[PDB]
Amino acid sequence: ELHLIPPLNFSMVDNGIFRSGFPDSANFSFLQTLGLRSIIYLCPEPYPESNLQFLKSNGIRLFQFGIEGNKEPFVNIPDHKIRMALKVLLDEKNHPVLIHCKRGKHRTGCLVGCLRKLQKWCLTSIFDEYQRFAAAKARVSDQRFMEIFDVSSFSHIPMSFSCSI
Ligand SMILES: O=[P-]([O-])[O-]
């Protein structure tokens, strides 16, 4: 009866936007129910054959913006890759979209936090959401990245897709 298995750390972010860690074949029946058009994939490793066949069968486009998986305190998240990923995220034609990395905590958490900055969330609310997913693996460096990330190049893009105005 209870047969659907959302991927690791799965959540809805906004209308048409989801976050998780790396899906495996046990998660495919759940992800099929979301009618995804897009995956925003934030790891540099090649997408596994299993996952590629799932995207092909389901008509899902892969956007890969590979961010190296550094450990604190040697973390350097590249601004350009997050910027490129946000541009994909802000085009509602790409929705519904799943953002994922390995565990859905660090790279995924940074992209979502930068989206919340565009949505005018105060930093403590952004950090609280980040921390809820990252839990014991919360990194100060991810939150510092969000704090100083320059969103000026996006301020003109309307967000009519959102549940928030
Ligand atoms: O895979 P992730 O938790 O950056």
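Going by Swiss-Prot, the residues shown for chain A are 50-214, listed in order.
This deposition comes from X-ray crystallography, 1.7 Å.
Any Cβ shown, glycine's included, is placed from N, Cα and C.
Feature annotations, courtesy of Swiss-Prot:
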DOMAIN    58-209  domain 'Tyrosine-protein phosphatase'
MUTAGEN   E117 to A  Reduces phosphatase activity toward para-nitrophenyl phosphate 2-fold
BINDING   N125, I126, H129, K130  1D-myo-inositol hexakisphosphate binding site
MUTAGEN   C150 to S  Abolishes activity
ACT_SITE  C150  active site, phosphocysteine intermediate
MUTAGEN   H155 to G, S, D, E or L  Abolishes phosphatase activity toward the phosphoinositides PI(3,4,5)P3 and PI(3,5)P2; reduces phosphatase activity toward para-nitrophenyl phosphate and O-methylfluorescein phosphate. Strongly reduces activity against 5-InsP(7)
MUTAGEN   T157 to A  Strongly reduces activity
MUTAGEN   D191 to A  Strongly reduces activity
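Features recorded in Swiss-Prot, as mapped to the structure shown.
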{"residue": "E117", "record": "mutagenesis position", "DSSP class": "coil"}
{"residue": "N125", "record": "1D-myo-inositol hexakisphosphate binding site", "DSSP class": "coil"}
{"residue": "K130", "record": "1D-myo-inositol hexakisphosphate binding site", "DSSP class": "helix"}
{"residue": "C150", "record": "mutagenesis position", "DSSP class": "coil"}
{"residue": "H155", "record": "mutagenesis position", "DSSP class": "coil"}
{"residue": "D191", "record": "mutagenesis position", "DSSP class": "helix"}
Identify which of the following recorded positions, namely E117, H129, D191, place a Cβ less than 6 Å away from any atom of ligand 1, and list them by sequence position.
none
Out of the recorded positions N125, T157, the residue with the smallest number of other Cβ atoms within 10 Å is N125
Using the recorded 1D-myo-inositol hexakisphosphate site (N125, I126, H129, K130) as reference, state which further residues of the same chain have their Cβ within 8 Å of the centre of those residues' Cβ atoms, listed in sequence order.
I116, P127, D128, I131
Cβ density check for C150 (mutagenesis position), other Cβ within 10 Å (all protein chains) comes to 24
Ranked by how many other Cβ atoms lie within 10 Å of their Cβ, the mutagenesis positions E117, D191 are led by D191
By CA distance, which of the mutagenesis positions (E117, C150, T157) lies nearest to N125 (1D-myo-inositol hexakisphosphate binding site)?
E117
Using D191 (mutagenesis position) as the reference point, find which of the binding-site residues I126, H129, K130 has the shortest Cα-to-Cα distance to it.
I126
